[PDB]
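Participant: Please see the structure below; I have some questions.
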Amino acid sequence: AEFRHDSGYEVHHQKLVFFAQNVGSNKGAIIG
Amino acid sequence: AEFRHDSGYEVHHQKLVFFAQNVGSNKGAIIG
Amino acid sequence: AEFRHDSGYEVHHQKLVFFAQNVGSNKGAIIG
Amino acid sequence: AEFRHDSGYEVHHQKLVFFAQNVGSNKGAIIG
Amino acid sequence: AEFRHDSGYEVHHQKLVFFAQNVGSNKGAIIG
């Protein structure tokens, strides 16, 4: 399996976030 | 299997998010 | 498995974030 | 598994962040 | 597992950050 993405764009304006993980942008491994 | 995506665009304005993971944009591996 | 991303762009303006991990941009390993 | 990223760009303007870890940009290992 | 990143760029302007760890840019190991 492979996941190929090119030239992504992102804008983030999160408000009032609690108990979150990687809130915003995530591109790496995250384990709960 | 393969997943090919080109020139994605995203805007995020999440509010009042609790106990979330990778809230916003996610492109990497996440394991629960 | 592989995850290939090229020339990503990101802008972050999070406000009022509590108890978060890697709030903003994340590209490395995070373990809960 | 592998995670390959090239020429990333990031701008961070977080405000009012409490009890956060690696707030901003993260690319290394973080353990809770 | 491996995490390969090349020629990253980052600009940080965090304001009003409390009880944070590695606020700004992080690329090393952090343990809670």
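We number chain E the way Swiss-Prot does; in order, the residues shown are 673-704.
Header entry for method reads electron microscopy, 4.0 Å.
Cβ atoms here come from the backbone N, Cα and C positions, even for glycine.
For E:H677, E:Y681, E:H684, E:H685, the entry in Swiss-Prot reads Zn(2+) 2 binding site. Swiss-Prot lists E:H677, E:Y681, E:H684, E:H685 with the feature Cu(2+) 2 binding site. E:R676 to G appears in Swiss-Prot as a mutagenesis experiment; the accompanying note says: 60-70% zinc-induced amyloid-beta protein 28 aggregation. Among the mutagenesis results in Swiss-Prot, E:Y681 to F has the note: 60-70% zinc-induced amyloid-beta protein 28 aggregation. The residue drawn here is the original one. For the mutagenesis of E:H684 to R, Swiss-Prot gives this note: Only 23% zinc-induced amyloid-beta protein 28 aggregation. The structure shown keeps the original residue. Here Swiss-Prot describes E:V695 to C as a published mutagenesis experiment; the accompanying note says: Causes formation of an artifactual disulfide bond with PSEN1. Swiss-Prot gives this note for the published mutagenesis E:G704 to V: Reduced protein oxidation. No hippocampal neuron toxicity.
Neighbours and distances for these, please.
Facilitator: Within the same chain, no residue at least 6 positions away in sequence has its Cβ under 8 Å from that of E:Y681 (mutagenesis position).
The Cβ of E:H684 (mutagenesis position) lies under 8 Å from the Cβ of E:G696, E:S697, each on the same chain and at least six residues away in sequence.
Note on E:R676 (mutagenesis position): other Cβ atoms within 10 Å of its Cβ, all shown chains, come to 9.
Under the DSSP three-state reduction, E:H684 (mutagenesis position) is assigned to strand.
According to its DSSP assignment, E:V695 (mutagenesis position) is coil. In this view, E:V695 (mutagenesis position) is surrounded by 21 other Cβ atoms within 10 Å of its Cβ, with every protein chain counted.
All protein chains shown were included, and the count of other CB atoms within 10 Å of the CB of E:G704 (mutagenesis position) stands at 10. In the three-state DSSP assignment, the secondary structure recorded for E:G704 (mutagenesis position) is coil.
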Participant: So of all those mutagenesis positions, E:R676, E:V695, E:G704, which one's Cα sits nearest to E:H685 (Zn(2+) 2 binding site)?
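Facilitator: For E:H685 (Zn(2+) 2 binding site), the spatially nearest of the mutagenesis positions is E:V695.
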Participant: Which state, by DSSP, holds E:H677 (Zn(2+) 2 binding site): helix, strand or coil?
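Facilitator: DSSP call for E:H677 (Zn(2+) 2 binding site): strand.
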Participant: Using a 10 Å cut-off on Cβ-Cβ distances across all protein chains shown, tell me which of the binding-site residues (E:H677, E:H685) has the largest neighbour count.
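Facilitator: Answer returned by the neighbour count: E:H677.
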Participant: Check the Cα-Cα distances from E:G704 (mutagenesis position) to the recorded positions E:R676, E:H677, E:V695 and tell me which is shortest.
Facilitator: E:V695
Participant: Can you give me the Cα-Cα distance between E:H677 (Zn(2+) 2 binding site) and E:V695 (mutagenesis position) in Å, rounded to a whole number?
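Facilitator: Between the Cα atoms of E:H677 (Zn(2+) 2 binding site) and E:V695 (mutagenesis position), the distance comes to 20 Å.
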